[PDB]
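Asks: After the structure tokens below, expect a handful of questions from me.
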Amino acid sequence: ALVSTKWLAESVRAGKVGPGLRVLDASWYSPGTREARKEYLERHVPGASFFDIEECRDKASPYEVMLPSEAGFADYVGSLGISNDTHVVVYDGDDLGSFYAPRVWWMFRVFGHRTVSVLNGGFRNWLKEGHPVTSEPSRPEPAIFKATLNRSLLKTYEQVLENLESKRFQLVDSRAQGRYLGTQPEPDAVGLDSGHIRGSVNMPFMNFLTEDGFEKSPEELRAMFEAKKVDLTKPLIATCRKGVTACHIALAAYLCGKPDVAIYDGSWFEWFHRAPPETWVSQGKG
């Protein structure tokens, strides 16, 4: 699931990107910090297309960045020249090294595509290492992509609610500790309290990355799940604010050998608007 900058740079130089290897910039940033779409248009790895999280989602949903239908995903990805036989590599240019890129890797897999990788180090290290960048448009041939929802890799509201009595799945929240505890507010929202679903364990997503922006080694990732007593041989759902940093637990677990962490896509935003208040706690008392 991880490709290095070195590997990607050699493939770009040898002219290997095209129908068998597609590269995606999956960047997105909060209102008022960076503009992802504009930054893409100006500098990208040669041959890379932009994957727009704002477009490829269920736009009619009241909740944040929910999965599109199979058809909606299929059409979008087909127009970027990705077929079922394509190896897809996704990166984003966040300062941490990786923020939205694990969400897109999971998106391809929850729609049945297994050949997808995240650029280890992100665009931040592509740039740091001086690898080539262009402003010229990537214009790929359309392809046909067949999506099949892979229901094992997704959890819905109802399934997470039933789990509160049955405890059949470990639930791990990837949000920063203060937000999980309820001591820090939820960003980019008005009236949403912070806090966590009763029974979830917290594993802040940023701790899987080194200060340089790279993924920690499998050895270290294993040691991280063991210290929080998250058993990787048992069912495990990852949740966060809107289903995005949760995918970093799926990715980390995938590198330790567990390929089936499911993501609660509605996450805290859906949960707070739909669940009985007794199902979650906050140190801000509510």
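The numbering of chain A matches Swiss-Prot: 9-294, in order.
Determined by X-ray crystallography, 2.2 Å, according to the entry header.
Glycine is no exception: its Cβ is also placed from the backbone N, Cα and C atoms.
The following feature annotations were taken from Swiss-Prot:
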- 25-143: domain 'Rhodanese 1' (DOMAIN)
- 173-288: domain 'Rhodanese 2' (DOMAIN)
- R187 to L: Reduced rhodanese activity (MUTAGEN)
- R187, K250: substrate binding site (BINDING)
- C248: active site, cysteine persulfide intermediate (ACT_SITE)
- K250 to A: No rhodanese activity (MUTAGEN)
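Distances, neighbours, how buried they are, the whole picture for these features please.
Replies: In the three-state DSSP scheme, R187 (mutagenesis position) falls into the helix class.
The DSSP secondary structure for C248 (active site, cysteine persulfide intermediate) is coil. For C248 (active site, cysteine persulfide intermediate), applying a Cβ distance below 8 Å and a minimum sequence separation of six or more within one chain yields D181, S182, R183, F213, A254, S275, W276.
All protein chains shown were included, and the count of other CB atoms within 10 Å of the CB of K250 (mutagenesis position) stands at 19.
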Asks: Distance between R187 (mutagenesis position) and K250 (mutagenesis position) at the Cα atoms, whole Å?
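Replies: Per the Cα atoms, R187 (mutagenesis position) and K250 (mutagenesis position) stand 13 Å apart.
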